[PDB]
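Presented below is the structure to which this report refers.
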Amino acid sequence: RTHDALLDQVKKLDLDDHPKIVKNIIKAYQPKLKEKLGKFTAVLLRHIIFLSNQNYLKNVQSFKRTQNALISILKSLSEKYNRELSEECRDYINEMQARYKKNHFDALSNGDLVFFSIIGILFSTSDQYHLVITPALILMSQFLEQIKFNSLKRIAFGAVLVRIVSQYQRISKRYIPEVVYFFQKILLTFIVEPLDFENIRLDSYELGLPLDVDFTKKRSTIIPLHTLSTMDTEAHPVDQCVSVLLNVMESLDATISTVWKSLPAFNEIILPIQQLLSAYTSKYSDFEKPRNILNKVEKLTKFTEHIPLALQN
Amino acid sequence: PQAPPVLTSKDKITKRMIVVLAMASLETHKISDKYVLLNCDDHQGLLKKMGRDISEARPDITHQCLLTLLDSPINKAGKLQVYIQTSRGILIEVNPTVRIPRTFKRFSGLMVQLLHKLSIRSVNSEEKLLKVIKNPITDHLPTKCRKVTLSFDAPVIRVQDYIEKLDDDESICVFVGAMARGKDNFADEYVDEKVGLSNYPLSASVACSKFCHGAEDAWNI
Amino acid sequence: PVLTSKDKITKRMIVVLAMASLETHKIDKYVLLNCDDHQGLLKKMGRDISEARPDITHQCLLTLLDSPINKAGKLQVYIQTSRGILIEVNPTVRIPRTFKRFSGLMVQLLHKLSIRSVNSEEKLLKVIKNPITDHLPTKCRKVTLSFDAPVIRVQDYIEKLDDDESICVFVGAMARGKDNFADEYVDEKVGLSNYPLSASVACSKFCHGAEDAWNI
Amino acid sequence: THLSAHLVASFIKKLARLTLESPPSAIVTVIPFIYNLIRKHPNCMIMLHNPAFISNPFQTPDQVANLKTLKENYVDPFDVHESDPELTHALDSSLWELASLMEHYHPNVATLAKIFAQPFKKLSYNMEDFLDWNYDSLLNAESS
């Protein structure tokens, strides 16, 4: 209850399948006696990340019902204790960014992705300046651009990020200029095998994509279970390449009409992306998502005004 | 964006509107223990001894017009100044920068400060605001001027058409009869024509804003 | 003919002053609440200095009545009070042009809740019940003069109207405050000048544009 | 002091397209730098607004027939592939990209793009104050 390890080591004496209500009984008994839960809410934020880091061989019926309940324990502790969580969420950014200073990828954990998704459900999403979210979103920005995408894991380790970042601005709907840099750096890595684009400065020429996926309606979809998948995506079947791409197609296509449609420079933003999307539909001719994206674009190249501005009035 | 340059009588080149209230009733009387502005309503019995009738001495129509002129956007955009021609002959220059108090009783105390000390200075104190200037008005008007009179017997014209035929440096000056009842002859020796605004008999307050809100559309404000 | 709240067929203009500081105090007699005439009465009651201005109600009414569009009989004026009092005004009324005879005219009306002239043919000032929308004509257009709104020309806005749609304008009369007072009422907010306007001007700037479109 | 309008406007527009895909540390160098050059050369102010396209109330209804049809015939005359800097038609095109940049995820970067709606009140903008920022220095000063 006092230390981050000692409450976990007491939970380590018990089984993880029953460790959830043991903390909840400990959370109730500490409430049955504000000062005790100052430490206890800090341990729960570390420990919930730690269960994602530890192991994930337990399925959704074996882990996530125990995992989402522990998040639901924090939900009853969040609304009373925002002074406690702001002290940990400020420091865990300061911890993990300083760990990123140590290693460009090695101190980056697969459980660290959950830390931002916890906050966006807990804290106030729509705000301009939030003392937790705005250090996090500017860390996520660093976490987008700087890391070197040379394996399919890091692609999936970045494919989760857009799905996290767009939930921050499903309601704020602000602009994020690195995400178009994030998408362009993804789309040509699968078509490396070119002459139209020397501008993108991609990381590794190694991974590509042959014209060999069948891409059915039964083809595997988004469903990102990272601590099942990402540790072993490098043992590579051909299906798991396209399915990660097929998320990024849809995490693009959803966020166009919510975010990209609003901005006045939308005619000039997407014109590199159209030729990228052209390179899929001209090559394979059997995908349906690029042709549907491009017809969504051909509306929005016609629909908007695209009048030159008179800002100095 | 910056503030447009605040006009005075000293500048005489810049094109602008001038709205002059003529024959205002702004007179000073002493009581004994203080000095007060003259009112028709507040003291009817004082004017019977002085001999000037109650129905003439109305300062309220002036403060009614001074809120009409100063809050209008052509006083924001810097394109008019306003002169006050008192019925006793006093000529009062009004800086566009002043904010005249919107209550009537403070305005009564504002005028009796004016008519003795001859110049009202702001509490910001950068400049003098309401200065009594030497007659005649034809000195302190701008040089290339156009001088008109609002008359109910005049032929009715439209405000926006009349200003658009002015030259690019000529400045309109509108002598407005603030008298509640009287002849439209207070400035026949000054102006070069008489212009009308409506077929209906108007107030002195509306005939300002009937001109001003036509002026702003004629100058694209 | 004289416009009424009963008459709802003819297309006509309506200007409603809103949040006009018209409050009654008792001193024994009754007295209207002035900002200038009594400052400590504002302080001991606790009500703020800058709001209690009944002078603007006197000023705009002389603008609205003496405009020729009221002499043409094309509008009637309603008073929305900071207390929520709603006052129907006869267009043929004749208001104290001095403010101190206008001073008791509130506490005359607000305690009687009705006023009839000495000729006694019909009531002149009539305190009526909220909402204002019950008394307006059935095909009506309601707006609010706001400085932050987009600026329009007055004459072009009224020529676009149908032949039977009554224009109603809710003018805020506070010295300062929020202009959100009629958002449950109006279609939109409109602007008239590039400069912040007095309500005396904002009545006249709307009226003298409305006079042109109706050839008065 | 010699350079043309077309020479300077090509660099302002090409760096403006470059800001669309850029780290925010690379934005706090460009927005001062575009702010200096337009203040140096106010002839290229025409790309921040073309006042033939503004709408007055006090313009003629026959011009509304013109102004409706004139906006419909606009095309973007800019050519990225052209490398001769005076030959590129950046003067005849605006730069929407800085106007989009007012909506930004970081506040202080969104603050500096909001200069371009406000007037051009000052000139000496001191780029060495705004030049060297980094992802580390953005995070280290934010808690500070």
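Using Swiss-Prot numbers, chain B covers 25-56, 63-251, in order.
Recorded method for this deposit: electron microscopy, 4.9 Å.
Placement of Cβ uses the backbone N, Cα and C atoms for every residue, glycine included.
Applying an 8 A CB threshold to same-chain residues 6+ apart, the list for B:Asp214 (mutagenesis position) reads B:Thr179, B:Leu180, B:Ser181, B:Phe182, B:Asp183, B:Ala184, B:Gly207, B:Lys224. Residues or ranges marked as S-adenosyl-L-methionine binding site by Swiss-Prot: B:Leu180, B:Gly207, B:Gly212, B:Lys213, B:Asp214, B:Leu227, B:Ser228, B:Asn229, B:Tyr230, B:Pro231, B:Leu232.
Sequence-distant neighbours of B:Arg88 (mutagenesis position) (same chain, 6+ residues apart, CB-CB distance under 8 A): B:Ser49, B:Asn69, B:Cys70, B:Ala210. Among the mutagenesis entries in Swiss-Prot is B:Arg88 to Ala, noted as: Loss of substrate rRNA binding.
When secondary structure is read from DSSP and collapsed to three states, B:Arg88 (mutagenesis position) falls in the coil class. For B:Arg88 to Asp, Swiss-Prot lists a mutagenesis experiment annotated as follows: Loss of substrate rRNA binding. No effect on growth.
Among the mutagenesis experiments that Swiss-Prot reports, B:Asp90 to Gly is described with the note: Loses its exclusive nucleolar localization and mislocalizes to the cytoplasm. Cβ neighbour count for B:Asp90 (mutagenesis position) (all protein chains, 10 Å cutoff from its Cβ): 23.
Swiss-Prot lists B:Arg132 to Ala among its mutagenesis entries, and the accompanying note reads: Loss of substrate rRNA binding. Contacts of B:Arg132 (mutagenesis position) defined by a Cβ separation under 8 A and a same-chain sequence distance of 6+ are given as B:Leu97, in order along the sequence.
DSSP assigns B:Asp214 (mutagenesis position) to coil, not to a helix or a strand. Among the sequence features in Swiss-Prot, the mutagenesis site B:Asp214 to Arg is noted as follows: Almost complete loss of SAM binding. No effect on growth and ribosome biogenesis.
In the three-state DSSP classification, B:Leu232 (mutagenesis position) falls within coil. One entry in Swiss-Prot concerns the mutagenesis experiment B:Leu232 to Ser. Its note says: Almost complete loss of SAM binding. No effect on growth and ribosome biogenesis.
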Run a quick check on B:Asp90, B:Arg132, B:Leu180, B:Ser228, B:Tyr230, B:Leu232: which of these recorded positions have any Cβ-Cβ distance to chain C under 8 Å?
B:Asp90, B:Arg132, B:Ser228, B:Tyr230, B:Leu232
For the S-adenosyl-L-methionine binding residues given in the record (B:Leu180, B:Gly207, B:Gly212, B:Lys213, B:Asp214, B:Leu227, B:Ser228, B:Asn229, B:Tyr230, B:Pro231, B:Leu232), what is the largest pairwise C-alpha separation in angstrom?
18
Counting every protein chain present, what is the number of Cβ atoms, excluding its own, within 10 Å of the Cβ of B:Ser228 (S-adenosyl-L-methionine binding site)?
20
Can you grab the distance from B:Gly212 (S-adenosyl-L-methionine binding site) over to B:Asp90 (mutagenesis position)? Cα atoms, rounded to a whole Å.
16
